[PDB]
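Below is one structure; the comments refer to it alone.
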Amino acid sequence: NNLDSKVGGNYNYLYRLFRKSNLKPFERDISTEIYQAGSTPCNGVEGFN
Amino acid sequence: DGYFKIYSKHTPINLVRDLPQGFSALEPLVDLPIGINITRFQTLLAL
Amino acid sequence: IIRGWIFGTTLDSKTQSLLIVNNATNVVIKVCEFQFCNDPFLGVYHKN
Ligand SMILES: *[C@@H]1O[C@H](CO)[C@@H](O[C@@H]2O[C@H](CO)[C@@H](O)[C@H](O)[C@H]2NC(C)=O)[C@H](O)[C@H]1NC(C)=O
Ligand SMILES: *[C@@H]1O[C@H](CO)[C@@H](O[C@@H]2O[C@H](CO)[C@@H](O)[C@H](O)[C@H]2NC(C)=O)[C@H](O)[C@H]1NC(C)=O
């Protein structure tokens, strides 16, 4: 914190928030394509669900 | 488990058009800490 | 005539992937967000 925390919020540190299935041990995932949370198909950069 | 491995052998043969019936084991060669999802591969011959 | 292999799961810069190649000067091994050719190969000039 005493090095890292920024008073405005240090938005440079992120975690993957959703994934379709748990990852195998020591797998790294760089795919940032939009998570289809709903029963809908979904495409483009944004949508409901 | 996130680690990629290679093993190999080379041997002299005299067979015209099929894999030779015989037995020989392969020694290990390399370990590569790649940590990536592989599900397919593709050979590079030269032209 | 064999030189090496691609290994991966999308092969078009969506997911990181592995290149292994024994070229005329050295072997190269590399793990990167590659966009691979539709038909990868190593070309050789061979004239008479
Ligand atoms: C490694 O990558 C492949 C390709 O993206 C994944 O295979 C897919 O798995 C899901 C399972 O629900 C299916 O929707 C796809 O149709 C599969 N595709 C193929 C070509 O089989 C694989 O799941 C990934 N591995 C991990 C650990 O996430
Ligand atoms: C074989 O492929 C490798 C990787 O592209 C080539 O290595 C490069 O060689 C030049 C000249 O020595 C250097 O400037 C680069 O820094 C090297 N790249 C790396 C990643 O080391 C090699 O030259 C290729 N062989 C031939 C015959 O072209």
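Chain B is numbered as in Swiss-Prot, which gives 198-244 for the residues shown.
According to its header, the structure was obtained by electron microscopy, 3.2 Å.
Just so it is clear, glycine is given a Cβ too, placed from its N, Cα and C backbone atoms.
Other Cβ atoms within 10 Å of the Cβ of B:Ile210 (variant position), summed over all protein chains shown, number 8. Under its natural variant annotations, Swiss-Prot gives B:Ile210 to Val the following note: In strain: Omicron/BA.2.75.
Proximity of B:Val213 (variant position) to non-local residues of its own chain (separation of 6 or more, Cβ distance below 8 Å) is seen for none. Under its natural variant annotations, Swiss-Prot gives B:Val213 to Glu the following note: In strain: Omicron/XBB.1.5, Omicron/EG.5.1.
What Swiss-Prot notes for the natural variant B:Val213 to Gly is this: In strain: Omicron/BA.2, Omicron/BA.2.12.1, Omicron/BA.2.75, Omicron/BA.4, Omicron/BA.5, Omicron/BQ.1.1.
Counting every protein chain shown, the number of other Cβ atoms lying within 10 Å of the Cβ of B:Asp215 (variant position) is 6. One natural variant named in Swiss-Prot is B:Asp215 to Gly, and its note says In strain: Beta/B.1.351.
One natural variant catalogued in Swiss-Prot, B:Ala222 to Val, is accompanied by this note: In strain: 20A.EU1. On its own chain, B:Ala222 (variant position) has B:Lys206 as residues at least 6 apart in sequence with a Cβ closer than 8 Å to its own Cβ.
For the published mutagenesis B:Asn234 to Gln, Swiss-Prot gives the following note: Increased resistance to neutralizing antibodies. Cβ neighbours within 10 Å of B:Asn234 (mutagenesis position), excluding its own Cβ and spanning all shown chains: 18.
Only B:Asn234, in sequence order, out of the recorded positions B:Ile210, B:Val213, B:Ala222, B:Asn234 have a CB under 6 Å from ligand 1.
Reduced to three states, the DSSP call for B:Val213 (variant position) is coil.
Contact annotation for chain A: of the listed variant positions (B:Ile210, B:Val213, B:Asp215, B:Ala222), none places its CB atom under 8 A from a CB atom of that chain.
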